[PDB]
Amino acid sequence: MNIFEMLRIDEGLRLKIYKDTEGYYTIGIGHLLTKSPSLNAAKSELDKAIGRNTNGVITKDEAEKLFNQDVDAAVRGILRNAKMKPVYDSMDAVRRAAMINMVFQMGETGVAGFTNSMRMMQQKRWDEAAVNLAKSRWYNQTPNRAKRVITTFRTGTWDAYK
Ligand SMILES: [Cl-]
Ligand SMILES: [Cl-]
């Protein structure tokens, strides 16, 4: 188990434009194309990203290509953020993957609202952090996923995913 497999489980793979759980245009393995309601806008973002005239459908290799880029951008976003980096540096490999997961899904911004939990994490107060993390719209909207992530942080093992 690694970050790639873990995210591929949480997000799934779709080769045709689809609406995420917030209703946004997405494709592949969790790649958000646009928060806009326009499907054309989406198709356009799509073409821009793939580098071709897709007509809303991509191949598996293209999806994987988006996915690598996206995971990479997530880490770097972490490394770049002054409040996150130190939290992330303080943790073990598994727990880092759990933070990447959250940044992938919600963006640096989204993840930046978990200030309190993150302090707890820094101090390695696992169970408390887990409960704090659960008092969130995040958990209330995508509970099974949130749960897997949370356990992961609580436990430091890949059990929730095996
Ligand atoms: Cl892109
Ligand atoms: Cl879920």
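Note that the numbers count up from 1, one per residue, in the order the chain is shown.
Per the header: X-ray crystallography, 2.0 Å.
Quick reminder: no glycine exception, Cβ is built from N, Cα and C everywhere.
A mutagenesis experiment is reported in Swiss-Prot for this position, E11 to N, and the note states: Loss of 84% of enzymatic activity. A simple way to gauge crowding: the CB of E11 (mutagenesis position) has 20 other CB atoms within 10 angstroms, across all the protein chains here.
Quoted from Swiss-Prot for the published mutagenesis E11 to Q: Complete loss of activity.
Per Swiss-Prot, active site, proton donor/acceptor is recorded for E11 (among others).
Under mutagenesis, Swiss-Prot gives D20 to C with this note: Nearly no effet on specific enzymatic activity. In sequence order, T26, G30, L32 make up the list of same-chain residues 6 or more apart from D20 (mutagenesis position) whose Cβ falls under 8 Å from its Cβ.
Annotation source Swiss-Prot lists active site, proton donor/acceptor at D20 (among others), citing experimental evidence.
One mutagenesis experiment named in Swiss-Prot is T26 to E, and its note says Complete loss of activity at neutral pH; covalently bound substrate. Here the Cβ of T26 (mutagenesis position) has 21 other Cβ atoms within 10 Å, regardless of which shown protein chain they belong to.
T26 to H appears in Swiss-Prot as a published mutagenesis result, with the remark: Facilitates transglycosylation more effectively than hydrolysis; covalently bound substrate.
Per Swiss-Prot, mutagenesis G30 to A is noted as: Almost complete loss of enzymatic activity.
In Swiss-Prot, a published mutagenesis experiment is listed as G30 to F, annotated Almost complete loss of enzymatic activity. The enzyme is destabilized by 1.5 kcal/mol. Taking the Cβ of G30 (mutagenesis position) as centre and 10 Å as the limit, one finds 21 other Cβ atoms among all the protein chains shown.
Positions annotated as substrate binding site by Swiss-Prot: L32, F104, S117, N132. All protein chains considered, the CB of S117 (mutagenesis position) has 24 other CB atoms within 10 Å.
Under its mutagenesis entries, Swiss-Prot includes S117 to I with the note: 500-fold decrease in enzymatic activity.
Here the residue is the original one, while Swiss-Prot reports the published mutagenesis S117 to F with the comment 10-fold decrease in enzymatic activity.
According to Swiss-Prot, the mutagenesis experiment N132 to M or F carries the following note: 2-fold decrease in enzymatic activity. DSSP assigns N132 (mutagenesis position) to a helix.
Take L32, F104, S117, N132, the residues named in the record as contacts for substrate: the widest Cα to Cα gap among them comes to 27 Å. Among the recorded positions listed (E11, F104, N132), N132 has its Cα nearest to the Cα of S117 (mutagenesis position). In the three-state DSSP scheme, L32 (substrate binding site) is classed as strand.
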